[PDB]
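Notes to accompany the following structure.
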Amino acid sequence: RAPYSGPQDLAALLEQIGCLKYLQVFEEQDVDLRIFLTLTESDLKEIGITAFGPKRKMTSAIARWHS
């Protein structure tokens, strides 16, 4: 199998956590994977992610893939 070291773009990360419905929010804010992986919960709020569920999934993903 092809070596893998995690999502290589934001859409891939969002698909992995079931959050593709937020892809456009990040595209309109011009936030790519590199920037996403630096975000705080406060940042996610500023971007437009207010619902508890998606915020929690995204903060968990950021912790997992930050590296």
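In chain A, numbers come from Swiss-Prot; the residues present are 421-487, in order.
Method of determination (from the header): X-ray crystallography, 1.6 Å.
Just so it is clear, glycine is given a Cβ too, placed from its N, Cα and C backbone atoms.
Classification of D450 (mutagenesis position) by DSSP places it in coil, neither helical nor stranded. Non-local neighbourhood of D450 (mutagenesis position): empty, since no residue in the same chain at least six residues away has a C-beta under 8 Å from its C-beta. Quoting Swiss-Prot on the mutagenesis of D450 to K: Decreased homooligomerization. No effect on interaction with ANKS6.
When secondary structure is read from DSSP and collapsed to three states, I455 (mutagenesis position) falls in the helix class. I455 to E appears in Swiss-Prot as a mutagenesis experiment; the accompanying note says: Decreased homooligomerization. No effect on interaction with ANKS6.
Experimental mutagenesis at this site is recorded by Swiss-Prot as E466 to K, annotated: Decreased homooligomerization. No effect on interaction with ANKS6. In the three-state DSSP reading, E466 (mutagenesis position) counts as helix. Within the same chain, no residue at least 6 positions away from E466 (mutagenesis position) has a Cβ under 8 Å from its Cβ.
For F472 (mutagenesis position), other Cβ atoms within 10 Å of its Cβ number 8. Among the mutagenesis experiments that Swiss-Prot reports, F472 to E is described with the note: Decreased homooligomerization. Decreased interaction with ANKS6.
For the published mutagenesis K477 to E, Swiss-Prot gives the following note: Decreased homooligomerization. Decreased interaction with ANKS6. In the three-state DSSP scheme, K477 (mutagenesis position) falls into the helix class.
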Fewest other C-beta atoms within 10 angstroms, as judged across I455, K477, which are the mutagenesis positions: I455
Secondary structure of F472 (mutagenesis position) (DSSP, helix/strand/coil): helix
